[PDB]
Amino acid sequence: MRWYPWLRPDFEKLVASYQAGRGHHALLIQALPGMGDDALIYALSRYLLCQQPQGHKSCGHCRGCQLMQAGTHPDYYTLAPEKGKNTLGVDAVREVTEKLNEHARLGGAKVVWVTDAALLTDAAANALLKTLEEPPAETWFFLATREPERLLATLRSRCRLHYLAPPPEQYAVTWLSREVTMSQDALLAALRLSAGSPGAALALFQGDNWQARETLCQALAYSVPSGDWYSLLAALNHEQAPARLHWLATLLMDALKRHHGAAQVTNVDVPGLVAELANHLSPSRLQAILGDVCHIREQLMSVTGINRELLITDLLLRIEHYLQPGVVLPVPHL
Amino acid sequence: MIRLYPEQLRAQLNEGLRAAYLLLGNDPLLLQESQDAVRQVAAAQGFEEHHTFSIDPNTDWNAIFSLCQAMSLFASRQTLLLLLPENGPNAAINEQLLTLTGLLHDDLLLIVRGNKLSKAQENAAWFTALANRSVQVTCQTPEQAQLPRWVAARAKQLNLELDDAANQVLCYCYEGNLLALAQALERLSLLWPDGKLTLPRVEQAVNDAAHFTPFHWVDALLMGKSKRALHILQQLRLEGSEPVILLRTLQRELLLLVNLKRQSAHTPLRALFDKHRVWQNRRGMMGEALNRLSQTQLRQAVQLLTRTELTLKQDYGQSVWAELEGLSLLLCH
Amino acid sequence: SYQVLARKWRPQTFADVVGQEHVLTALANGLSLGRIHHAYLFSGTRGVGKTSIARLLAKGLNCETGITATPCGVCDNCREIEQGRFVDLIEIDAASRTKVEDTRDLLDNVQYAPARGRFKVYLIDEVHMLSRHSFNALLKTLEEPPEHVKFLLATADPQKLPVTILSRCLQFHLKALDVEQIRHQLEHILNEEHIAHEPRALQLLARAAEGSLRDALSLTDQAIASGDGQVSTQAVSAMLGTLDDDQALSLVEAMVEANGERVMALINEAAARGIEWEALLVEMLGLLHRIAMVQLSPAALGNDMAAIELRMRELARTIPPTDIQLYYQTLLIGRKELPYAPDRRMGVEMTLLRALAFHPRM
Amino acid sequence: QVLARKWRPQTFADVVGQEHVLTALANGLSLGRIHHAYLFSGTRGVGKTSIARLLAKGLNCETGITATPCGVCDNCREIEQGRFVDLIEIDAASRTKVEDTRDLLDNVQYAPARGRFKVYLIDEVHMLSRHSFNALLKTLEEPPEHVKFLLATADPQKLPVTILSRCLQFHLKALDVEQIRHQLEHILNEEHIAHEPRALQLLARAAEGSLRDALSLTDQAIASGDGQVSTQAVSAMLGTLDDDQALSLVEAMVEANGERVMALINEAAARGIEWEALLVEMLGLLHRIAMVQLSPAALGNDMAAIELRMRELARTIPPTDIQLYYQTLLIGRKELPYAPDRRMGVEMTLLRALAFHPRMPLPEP
Amino acid sequence: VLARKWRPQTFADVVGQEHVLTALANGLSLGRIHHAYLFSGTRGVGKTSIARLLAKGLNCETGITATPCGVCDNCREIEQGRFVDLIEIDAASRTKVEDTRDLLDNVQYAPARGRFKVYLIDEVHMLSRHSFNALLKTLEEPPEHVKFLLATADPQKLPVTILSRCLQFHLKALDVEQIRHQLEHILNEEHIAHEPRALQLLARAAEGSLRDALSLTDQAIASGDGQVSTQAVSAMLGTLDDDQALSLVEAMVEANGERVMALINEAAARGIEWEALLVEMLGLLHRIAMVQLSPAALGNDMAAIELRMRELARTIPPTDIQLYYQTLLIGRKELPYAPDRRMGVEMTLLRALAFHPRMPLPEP
DNA sequence: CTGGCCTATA
DNA sequence: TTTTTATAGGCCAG
Ligand SMILES: Nc1ncnc2c1ncn2[C@@H]1O[C@H](COP(=O)(O)OP(=O)(O)O)[C@@H](O)[C@H]1O
Ligand SMILES: Nc1ncnc2c1ncn2[C@@H]1O[C@H](COP(=O)(O)OP(=O)(O)O)[C@@H](O)[C@H]1O
Ligand SMILES: Nc1ncnc2c1ncn2[C@@H]1O[C@H](COP(=O)(O)OP(=O)(O)O)[C@@H](O)[C@H]1O
Ligand code: BEF
Ligand code: BEF
Ligand code: BEF
Ligand SMILES: [Mg+2]
Ligand SMILES: [Mg+2]
Ligand SMILES: [Mg+2]
Ligand SMILES: [Zn+2]
Ligand SMILES: [Zn+2]
Ligand SMILES: [Zn+2]
Ligand SMILES: [Zn+2]
């Protein structure tokens, strides 16, 4: 969990309110992945739990800070998911909501960090509602998401919103150039793939990840001219599919942008693949395929347990059908 | 080690008893029947004390040290039974067994029930040094091919006279559930002392109760026999099979079909099967399929199997069984 | 002893409640007539007075002064309810205590008479989460409680309750609070709190409340931290994501002119200014609506548009009504499906791109 | 106090509808042919619990097993107050487990304390675990002479077939607009409460077949209208608007005249009427119209004041056209959540109507 | 009660089931008694009735016989309810192991009246794993004076390790005539008036169960005030119709709009959940479209609905069938938005009707 | 009253 | 060679 420089002022504004004792008991921070909301919170958590605060700072030498420092501090609850899983269940919430009525087991404040509100089960969300509207005293909640609009209506209105806007593109690229050594064009794409978030950007270069985009790009460079899109299975069928599908989505879109002669593309670093999409596919089909590729991505992410291989396979067999002349293409609904 | 089919057992247990009787297989009736044929003849050779013992990996190193002790001379002859885990003899139990292999008396008679064994499980020292001493009984069930003979065989041992056509009708109704086929004859001989089981006579005394695995279904699809399929579905329902399982087993195959069908333009049929490690007995069946089904039908099958996966796990839908009845028909044109 | 506005200002007497005047009336009305039911159910969207009112009805039943519709708030009994400490208002977090075993306990302790109050009032909130079995356990008792017992159910999502449960209740559907309703209330509060505000920023806040007082109060408390102490127009608008009127129209224009290169290039400067995408889409839906309207009668364009009106009327004259509906339609669906696409930006891009390639008919 | 509870019929005479159930029972008590497992089913509020209790009351009446219990003998009055030591009203939804059912069984053998019969009435019986169902099986097929089972439930399909085959099933039907109305009147009269005759038609309808839903609705009508059940009160509470203004906008729409459509919306707007509400009454009308086309007598009994005009519309407009207006007004609904502004959305929906109007489209450039 | 009174006390008295009875007869007759019988089949087709006869014929004072006498002390004693050596366990209320262990501790002591100790375990599917294990031990080593008659409607639940120790007799469902005849018999003996077709309607409604039949009659006899009339029975069965969805498919294809909108009204009384009617219809349409690809697509399941279905299949155009289908699915997609769920289903059929290919809707 | 096991609903 | 998941209700042996 790292701390990024673009947090300083967001932190300094949020602590302030707390420092006055007028902090809001239920802050929902919205940040892209990799924007460092987890560290922004930690900072806020640590400050709330330290018994000898040096202004904004946590001292390190008080009992509180020590315990916090060593995993175990009785009054800090983390609500992430069970290790094997990707939802955050109701039973897990209910422990935290109960123990919260016990006087602070070290007579301080109690802080609850909900790592990603998106992961609250529908049942977990509601269970959180009454405690969240009116917690005991000196209780402090922190939740985070990508997208507040995906969050239970009633949960949303008990929180105060704080927006973690990402730094200017320029700043972020200069940030990056100092962490990885890649082409300028590269950074820029990685960054743009990542909706602006440096570090979410940076994370692309760290994994097996960028090596795998190059593989998607290679494969794609073949399917386009030839019409073999089932050929993509191998580069897409992988646990990281939602991400790689999103990569493919942005390529289709960049091509659609060139059919319109737009200045920004996203995949700045592969303007050759972008052009070949523009050349061998009609607007009508670039667009339709963009449609389906996103729509599956959603399902792949939002349907518990759904079979990746079957879904990606059907998507590829079906794209090939769209390629045929005169087939009827998909048009969003409702 | 004298390998046997349950029918043959009765005779080679009369010749000579042997220190070890290995009952291996899957079929619930061939096991019970064999089991009992042995216990019966053991009492009758002086055996009073009979002990049973199910071996989980749960049996401690104190539960297997109360079995090795369970055989000391001279006690009136005792019949020690052992039951087996799903996996068979693990590395922990592969060794406990080794301890029993040399403790063999005319006083202690070993009986062992369970599934078939992995080939290097069978070839694990203790088992082959039991080998010239032991008898082994194949209890696998007969399949849609091998089955009628087993019926016309049992039919005769119960001295009943079955017709070509009545045989056909028992095999349809009771496939994969011998224990019901067996009572089927028992019930028919009480019905008619004649012993003559004309078709129409046997017809009236039957009920439909086959047991299939999801594999049976995909096979019927692969070979384009639709009426068979639909029967399999209807029975798979009433046994309450998780339909999720059906989806996934149809898919391993339907996706493989997609992928063969494509490449089959470029590389010969045979090289492809090799490429993919396609079990030999499956291979003729597969080609049949690849021949009847277009590269489009396959695609429609894939789209339609996908709609029913979503319909199941996203929409929490009822449809599923009927969506599969229909998928099943599509793959048979 | 600080607490968020959203919490402090919970109406503590009927007199202090905003709107919902049809509920407040039948409640006060029945309390007075003597026609007091045993199972009131309270519904509506988040933050419009559901459980604030339940709690008010409970003070009203138990008040030391008498069963009233206008409860004092100055007897041991109203104070205790205010603070949650009152023994004979049993408040259940249904969303937490959903299990039958739990609600069967509830029942086993109904037969017993009230401690210090006149009625034993069960307030089951977020009631839509009780299990199926829990709902049915209540069936017999909810229909036929002891004379000393009253049930007050509240939920945001009443669709989810079995129809057998509804049959047995009086259902009061609280309306969403009106834009002005929310606004006057915002004014009052910021005044009593002694905080500086600018009229037009209350305007933006009420709109953005999207019908809900709590929502509204939470936005306000966000204004007050973001704003350094003031709730100014400048501040709220930066925070909310509000648009300067030109940028929206320019996009509508480039959109109908099938001008790809410009729609994208124009979204890109929007991206840089940090615009709230759902706002864009909405403002855009709004202009398309004017336009289609004017085409009906020329006088339907507002005084409010003056600086735009030249560009509006053109779009009205040029573009066929039919083709404007497809534009509206397409951006509406696009807003709906917005939070599902991989970025918010990418969603606006797929949406406008789709719309772009309409222009020529045949 | 509370209507829904006060008016529970206390004799068969007092029960509304359900002739087919009432007749059968009565025909059978005097006929001396009396089952041991009666099962009562049908939607909420149609009289199953109250019939069940009436049967019990009739089975034990000190005068004799009779279809017309006397409502005065100790047993009758006692059953009415719910404190009769031989009518065991079992709340199946709390006693759901087997170990519970087993206790009920253990005490079946024992003979009644005061009456001809020990009557178990097992209400909301569909909640019993699978286990406790089968536990009932044998005792339900072959009880003792002095035992009777009255099962009642909202949904019977939940009951194992093995249970059903064992009992007489009386499925009470939901109630006619007219049947409910008559009752709502009787009660309001007897209870001395001023009412407008139409407020009753309006409630009887909103009741959606349920007599309880009806009374519950009336109760809060009495409260909303302050001691009076008035049409203004009722349609306020129901979100109906009084029927002219809805229809008038439909007509304006089919007649393609925009000015009036928009005007009628501006007028809807000063009243503040609820936007989804309006869209709904309109589909609500567009339907009855498509309906009346099909079968003529099908036009409702509630809209006498509007029929002249409705009839006219069914006459003059092609079904294919009407399915269009409904379609269009429907997705309008689907869209309303997402439209910028709930009004704007309703406005825009009708504009779509005019732009795609079949008989006089909006003017192309 | 009819269901109780007319319980066969003699083998002759039993309806159908001839393939069980005959084997039982001959086994008693020819000295072949298994140590354990299991009787299965659906609700009310003779499962336990036959169990209780095997007991009479097993202990008759005349001897072991196919033709028990029903008059000896032992035979009226069992007919009655209290025969010292017929232990009829209600295995559903006594399922725990404690209870089964205690039953079986007395298995060893001899029978104090007749030839055999007969344990008659009914609705036996309910016993625990552990109560089965315990039962098994005694069925593997049956005492001689002991026999075990096991009955359950759902045998699929007994362990394979028990099914393998009982001769299992699967009772058949009774045929419409088989049921009709017994109806006529009984109704006459009780001296009760009936029209030929009232009985044909009852038997059909019973769905193959002789109990569901007698239960349906007792009630019939009430609605008729002592007479079983077609006027009357037809009435009562319409009270109880599952019908509504299959019926609307038939009445939709035939363009009969009064019958279509009256069925929609019939549905409202029975008190339907509307999105559910729709779904039974889409689901019927599907099932039919497949009995167009093969006959085998109609289930073991379908029987009472069945005759109707095969005819619906023959007499329809399969391009038409996917036509209706598109319209119903859309009505569904539309139904939460339609103003009244009822109105929704109505306008969905009204749409189905005006866009009828075969006989369209009249235009002004 | 725990831990093993089964089931139904969404 | 045989499989979605989160929450719930429930039965049983010892
Ligand atoms: N009608 C209203 N009048 C005044 N304040 C209100 C009203 N509705 C909501 N609020 C504000 O919203 C906060 C939460 O309200 P609450 O009554 O819990 O809404 P809910 O219906 O969602 O339970 C209250 O504390 C109060 O500040
Ligand atoms: N047939 C009916 N006749 C008169 N009142 C009825 C009838 N059905 C329902 N009610 C009214 O609704 C109340 C609740 O009825 P109840 O019989 O409990 O319905 P349920 O069938 O759902 O148990 C009754 O007390 C009565 O006032
Ligand atoms: N074959 C049959 N002959 C005559 N009556 C029957 C027959 N089957 C069922 N019945 C009727 O149903 C009643 C109960 O039958 P039963 O044998 O207990 O059904 P189950 O198989 O469900 O235990 C009997 O009293 C009898 O009246
Ligand atoms: F937040 Be409220 F109870 F909808
Ligand atoms: F109100 Be009823 F018993 F469903
Ligand atoms: F007694 Be049966 F199985 F209904
Ligand atoms: Mg609330
Ligand atoms: Mg009731
Ligand atoms: Mg039985
Ligand atoms: Zn510190
Ligand atoms: Zn007071
Ligand atoms: Zn009386
Ligand atoms: Zn006799």
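We number chain D the way Swiss-Prot does; in order, the residues shown are 4-368.
Positions of Cβ are set from backbone N, Cα and C atoms, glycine also.
D:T52 (ATP binding site) is surrounded by 24 other CB atoms, counting those within 10 A of its CB over all protein chains shown. DSSP assigns D:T52 (ATP binding site) to a helical segment in the three-state reduction. The feature ATP binding site is assigned by Swiss-Prot to D:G45, D:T46, D:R47, D:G48, D:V49, D:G50, D:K51, D:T52, with sequence analysis given as support.
Annotation comment: Swiss-Prot describes D:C64, D:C73, D:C76, D:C79 as Zn(2+) binding site, evidence class experimental evidence. Residues near D:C76 (Zn(2+) binding site) in space but far in sequence (CB under 8 A, at least 6 apart, same chain), listed by position: D:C64, D:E65, D:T66.
A coil conformation is recorded for D:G118 (mutagenesis position) in the three-state DSSP classification, outside any helix or strand. Summarising the environment of D:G118 (mutagenesis position), the number of other Cβ atoms within 10 Å of its Cβ, over all protein chains shown, is 22. As a published mutagenesis entry, D:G118 to D appears in Swiss-Prot alongside the note: In dnaX2016(Ts); present in both isoforms, unable to grow at 42 degrees Celsius.
Proximity to chain E, defined as a CB-CB distance below 8 A, holds for D:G45, D:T46 out of the binding-site residues D:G45, D:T46, D:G50, D:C64. Distance between Cα atoms for D:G45 (ATP binding site) and D:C79 (Zn(2+) binding site): 26 Å, as a whole number. Other than the site residues D:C64, D:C73, D:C76, D:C79, same-chain residues with C-beta atoms no more than 8 angstroms from the centre of those residues' C-beta atoms, the Zn(2+) site, are D:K60, D:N63, D:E65, D:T66, D:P72, D:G74, D:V75, D:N78, D:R80. The Cβ neighbour count for D:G50 (ATP binding site), using a 10 Å radius over every protein chain in view, is 25. Taking the Cβ of D:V49 (ATP binding site) as reference, residues of its chain lying under 8 Å away and at least six apart in sequence are, in sequence order, D:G20, D:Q21, D:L175, D:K176, D:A177, D:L178, D:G212, D:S213, D:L214. Each residue in D:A157, D:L175, D:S213, D:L214, D:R215 lies on the same chain as D:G45, D:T46, D:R47, D:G48, D:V49, D:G50, D:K51, D:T52 and has a C-beta within 8 Å of the C-beta centroid of that ATP site, without being one of the site residues. Separating the Cα atoms of D:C79 (Zn(2+) binding site) and D:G48 (ATP binding site) is a whole-number distance of 23 Å. For D:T46 (ATP binding site), applying a Cβ distance below 8 Å and a minimum sequence separation of six or more within one chain yields D:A157, D:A177, D:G212, D:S213.
Of D:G48, D:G50, D:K51, D:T52, D:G118, all annotated as recorded positions, the residue with the shortest Cα distance to D:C73 (Zn(2+) binding site) is D:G118. Annotation for D:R47 (ATP binding site): same-chain Cβ neighbours under 8 Å, separated by at least 6 residues, are D:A157, D:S213, D:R215, D:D216.
Each residue contributes its Cα atom, and for D:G50 (ATP binding site) and D:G118 (mutagenesis position) those atoms are 25 Å apart. According to its DSSP assignment, D:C64 (Zn(2+) binding site) is coil. Nearest by CA distance to D:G118 (mutagenesis position), out of the binding-site residues D:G48, D:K51, D:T52, is D:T52. Candidate binding-site residues: D:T46, D:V49, D:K51, D:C64, D:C73, D:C76. Those with a Cβ under 6 Å from ligand 2, in sequence order, are D:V49, D:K51. With every protein chain in view, the residue among the binding-site residues D:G45, D:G48 whose Cβ has the most Cβ partners within 10 Å turns out to be D:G48.
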